[PDB]
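**Q** Below you will find the structure I want to go over with you.
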Amino acid sequence: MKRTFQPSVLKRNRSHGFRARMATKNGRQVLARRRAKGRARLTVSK
Amino acid sequence: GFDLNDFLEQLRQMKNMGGXXXXXXXXXXXXXXXXXXXXXXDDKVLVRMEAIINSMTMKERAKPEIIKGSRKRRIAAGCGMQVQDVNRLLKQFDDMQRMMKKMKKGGXXXXXXXXXXXXXXXXXXX
Amino acid sequence: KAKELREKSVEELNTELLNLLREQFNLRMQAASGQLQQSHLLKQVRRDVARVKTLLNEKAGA
Amino acid sequence: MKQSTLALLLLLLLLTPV
Amino acid sequence: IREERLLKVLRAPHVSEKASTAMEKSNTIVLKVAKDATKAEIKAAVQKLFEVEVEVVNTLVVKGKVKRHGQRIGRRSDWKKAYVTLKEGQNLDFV
RNA sequence: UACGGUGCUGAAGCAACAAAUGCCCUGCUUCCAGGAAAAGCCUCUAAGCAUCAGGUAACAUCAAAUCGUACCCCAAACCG
RNA sequence: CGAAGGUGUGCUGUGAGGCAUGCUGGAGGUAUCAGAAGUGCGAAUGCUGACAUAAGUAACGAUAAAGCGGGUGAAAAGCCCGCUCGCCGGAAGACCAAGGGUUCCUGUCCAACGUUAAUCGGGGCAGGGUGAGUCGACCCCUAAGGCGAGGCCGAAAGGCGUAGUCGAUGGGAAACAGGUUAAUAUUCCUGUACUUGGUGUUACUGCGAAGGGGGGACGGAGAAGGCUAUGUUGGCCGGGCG
RNA sequence: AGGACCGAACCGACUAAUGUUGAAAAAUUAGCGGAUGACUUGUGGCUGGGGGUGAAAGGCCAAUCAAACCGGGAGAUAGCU
RNA sequence: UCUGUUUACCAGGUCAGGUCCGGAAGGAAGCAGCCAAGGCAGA
Ligand SMILES: [Mg+2]
Ligand SMILES: [Mg+2]
Ligand SMILES: [Mg+2]
Ligand SMILES: [Mg+2]
Ligand SMILES: [Mg+2]
Ligand SMILES: [Mg+2]
Ligand SMILES: [Mg+2]
Ligand SMILES: [Mg+2]
Ligand SMILES: [Mg+2]
Ligand SMILES: [Mg+2]
Ligand SMILES: [Mg+2]
Ligand SMILES: [Mg+2]
Ligand SMILES: [Mg+2]
Ligand SMILES: [Mg+2]
Ligand SMILES: [Mg+2]
Ligand SMILES: [Mg+2]
Ligand SMILES: [Mg+2]
Ligand SMILES: [Mg+2]
Ligand SMILES: [Mg+2]
Ligand SMILES: [Mg+2]
Ligand SMILES: [Mg+2]
Ligand SMILES: [Mg+2]
Ligand SMILES: [Mg+2]
Ligand SMILES: [Mg+2]
Ligand SMILES: [Mg+2]
Ligand SMILES: [Mg+2]
Ligand SMILES: [Mg+2]
Ligand SMILES: [Mg+2]
Ligand SMILES: [Mg+2]
Ligand SMILES: [Mg+2]
Ligand SMILES: [Mg+2]
Ligand SMILES: [Mg+2]
Ligand SMILES: [Mg+2]
Ligand SMILES: [Mg+2]
Ligand SMILES: [Mg+2]
Ligand SMILES: [Mg+2]
Ligand SMILES: [Mg+2]
Ligand SMILES: [Mg+2]
Ligand SMILES: [Mg+2]
Ligand SMILES: [Mg+2]
Ligand SMILES: [Mg+2]
Ligand SMILES: [Mg+2]
Ligand SMILES: [Mg+2]
Ligand SMILES: [Mg+2]
Ligand SMILES: [Mg+2]
Ligand SMILES: [Mg+2]
Ligand SMILES: [Mg+2]
Ligand SMILES: [Mg+2]
Ligand SMILES: [Mg+2]
Ligand SMILES: [Mg+2]
Ligand SMILES: [Mg+2]
Ligand SMILES: [Mg+2]
Ligand SMILES: [Mg+2]
Ligand SMILES: [Mg+2]
Ligand SMILES: [Mg+2]
Ligand SMILES: [Mg+2]
Ligand SMILES: [Mg+2]
Ligand SMILES: [Mg+2]
Ligand SMILES: [Mg+2]
Ligand SMILES: [Mg+2]
Ligand SMILES: [Mg+2]
Ligand SMILES: [Mg+2]
Ligand SMILES: [Mg+2]
Ligand SMILES: [Mg+2]
Ligand SMILES: [Mg+2]
Ligand SMILES: [Mg+2]
Ligand SMILES: [Mg+2]
Ligand SMILES: [Mg+2]
Ligand SMILES: [Mg+2]
Ligand SMILES: [Mg+2]
Ligand SMILES: [Mg+2]
Ligand SMILES: [Mg+2]
Ligand SMILES: [Mg+2]
């Protein structure tokens, strides 16, 4: 039936995109944790 | 169709006119990619080809796929050569069966134009 | 080189630079047509360019 | 003609690089 | 425009059946150009370097394919293609 | 004609009728539950500028950048 | 002149064990007495890997349906070609947005993938393919909502909001018919146009804004008159006498 | 005129069977209710867990809800097996 | 026993092509094609 993931790009990027993280204290802490674990990509970007 | 009869006559009509210095100068695109001196010894190799295709019984020419180990011993013995050379001559004939069946299916322009010159990576010769 | 180029004025260097880019252009033209045998040439010129540029800078710099 | 030049060219030649 | 930029625009002639077709029939040549060059600069650069008259330059961008080498997934680089219309009184030079 | 197509030539090309949920219509009539904002657009002038500037019309002339464009979308290509 | 480990066999100890030795193995092993312990496994619905079992069983994804001839080929129920049959047709057709990202088209290959074979594929490998002043995005303008200089507030982080500045699902200039590719076309080509800007001339001339006013600019329901897309018949033209 | 009537798209889920290691982690087939409105649906936005939201069933918040999810305290504690 | 046609190398003869020995003279083993010949047939 209608499942849980109905994808949208504009949605995806406003919610989790780079800039969206950088907006806030918490977000920059996420990006801190990721850079510390050494991910391939931090956020969802194209 | 295409046999070693038409291959016999292909190579015996082509052992009259065939030369490596006259046919490595009639194409400008294939003598610059693969080396211009990898052409052939035309008289040696075409008199070899005609010899080997003389060593065959006529239904071994008209039906080239029935040639097996004993047949190649007999052909390699008939002209005084190696079983490996007859191997590579039936190889060459196999490639030309491929090409003239492809020239049979595809229109002469779409099978002469889609023809490809090939190297294993973009760097020259390796 | 690079002693040789060092003794030339800034103008002659601009002129040489343009010659070099013409030569370079021409070269990768030949190379993309499959008409090149000597590949080692590209590197030759591609590096010479840099040499020239690196001089222009220090003649302006000081 | 065309089928004799497409015969001979890639016959002599495509027997060369292969 | 500066000429120094120009000589850096045009990478290579594009060779293919479509290319040949337009070159013969419509009097048009096909170029791989630097990803960042524009219709202005390509018009300029052909008119300058091949010294022939350009009418108009149409362009597109080709996304490189995705390949596998030994299980590894790589991505062939993008690039830009330019259909370059010559004014009919011209006949091609290749230098 | 390589049997895949290429080239030439090319008749008539009207009338009646029916007819939308499309258009006229952001209209018209009525109701009450009373039915976005802002810019392009037209005009009025303040600071100003006045034979400068600027506006109006016709002709000439140049420009119109960049990115998307394949294919799938009632689905074997999207969410399962 | 053959270590550890693997596999046998023989002998010996009350027992965990020890010794010797045939094959395998192809470079490490270690007496004695001490020392330190990640020190001994069958169980924990233990944890990882491997292999069983049911079993060559159930199942092979809509009960729309297939049949024949020829081709290719190692091999054709399934692929291509032709011929009849059958199903969808307010869709099982055609075009978009979203979402995907090369799946598109050609050649070539058949291990794995495809619930069977596969010569076929949305599979593998190589090449090609996306052409815009007027279609979209960008851009101009704002909605809800967001961010927000100063500012107010708050232990710190921060919360709220002013001027602003963003934010389309809305408002804002303009292109049509035909031809063409193996694959793009309102983009390429043929014809015929259109819009907005810049400079220039000429003729005339009160032009100027973030301010003023108009415009943009807006609901539901209903009614039915005018039409067109479109279709049917006739005339017309080409062919048919089966 | 109408939270009017019959009735397709559209929205929903009343009964029956099949399915129950499914074609499907909630469907299918045959019937059934609304269908000009307290309707339905697209794009975007808002409300965050001692909270939301609820024509109120403790329903709903990513197939997890009488207090979500992820990381931490943490090797919580376990007179129990 | 005439004619029709069949049988790759491994029964025979000719043995082209090609190949071995020789500076040359020439020989040679023999594939194919042909004729015996062996399959199978018209009489
Ligand atoms: Mg154009
Ligand atoms: Mg474009
Ligand atoms: Mg790369
Ligand atoms: Mg309608
Ligand atoms: Mg409609
Ligand atoms: Mg397109
Ligand atoms: Mg398309
Ligand atoms: Mg649908
Ligand atoms: Mg469809
Ligand atoms: Mg799927
Ligand atoms: Mg040993
Ligand atoms: Mg030992
Ligand atoms: Mg050890
Ligand atoms: Mg041992
Ligand atoms: Mg041992
Ligand atoms: Mg060994
Ligand atoms: Mg050994
Ligand atoms: Mg030991
Ligand atoms: Mg001890
Ligand atoms: Mg232990
Ligand atoms: Mg164990
Ligand atoms: Mg125990
Ligand atoms: Mg169990
Ligand atoms: Mg393993
Ligand atoms: Mg099992
Ligand atoms: Mg079993
Ligand atoms: Mg059983
Ligand atoms: Mg059974
Ligand atoms: Mg079952
Ligand atoms: Mg069964
Ligand atoms: Mg099936
Ligand atoms: Mg068949
Ligand atoms: Mg068949
Ligand atoms: Mg079938
Ligand atoms: Mg068919
Ligand atoms: Mg129907
Ligand atoms: Mg959506
Ligand atoms: Mg897309
Ligand atoms: Mg792929
Ligand atoms: Mg395809
Ligand atoms: Mg293919
Ligand atoms: Mg298979
Ligand atoms: Mg099968
Ligand atoms: Mg097989
Ligand atoms: Mg593929
Ligand atoms: Mg537009
Ligand atoms: Mg606002
Ligand atoms: Mg502040
Ligand atoms: Mg705020
Ligand atoms: Mg804005
Ligand atoms: Mg935007
Ligand atoms: Mg929009
Ligand atoms: Mg718009
Ligand atoms: Mg298409
Ligand atoms: Mg106003
Ligand atoms: Mg509106
Ligand atoms: Mg009204
Ligand atoms: Mg009409
Ligand atoms: Mg008639
Ligand atoms: Mg729905
Ligand atoms: Mg419900
Ligand atoms: Mg139902
Ligand atoms: Mg119903
Ligand atoms: Mg009712
Ligand atoms: Mg009803
Ligand atoms: Mg709504
Ligand atoms: Mg409710
Ligand atoms: Mg839930
Ligand atoms: Mg809680
Ligand atoms: Mg609580
Ligand atoms: Mg604690
Ligand atoms: Mg515990
Ligand atoms: Mg404790």
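Since chain E takes its numbers from Swiss-Prot, the residues it shows come out as 2-96.
Determined by electron microscopy, 3.8 Å, according to the entry header.
Heads up, the Cβ atoms here are built off N, Cα and C, so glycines get one too.
What Swiss-Prot shows for this protein is this:
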- E:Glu18 to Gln: Strongly reduces trigger factor binding (MUTAGEN)
- E:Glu18 to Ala: Binds normally to ribosomes; strongly reduces trigger factor binding (MUTAGEN)
- E:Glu52 to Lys: No effect on trigger factor binding (MUTAGEN)
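I'd like to know what surrounds each of these features in this structure.
**A** Mapped onto three states, the DSSP output places E:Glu18 (mutagenesis position) in helix.
Cβ environment of E:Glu18 (mutagenesis position): no same-chain residue six or more positions apart lies under 8 Å away.
Taken residue by residue with DSSP, E:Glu52 (mutagenesis position) is part of neither helix nor strand, so it is coil.
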**Q** Would you count the other C-beta atoms found within 10 angstroms of the C-beta of E:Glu52 (mutagenesis position) for me?
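**A** Taking all protein chains shown, E:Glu52 (mutagenesis position) has 10 Cβ neighbours within 10 Å.
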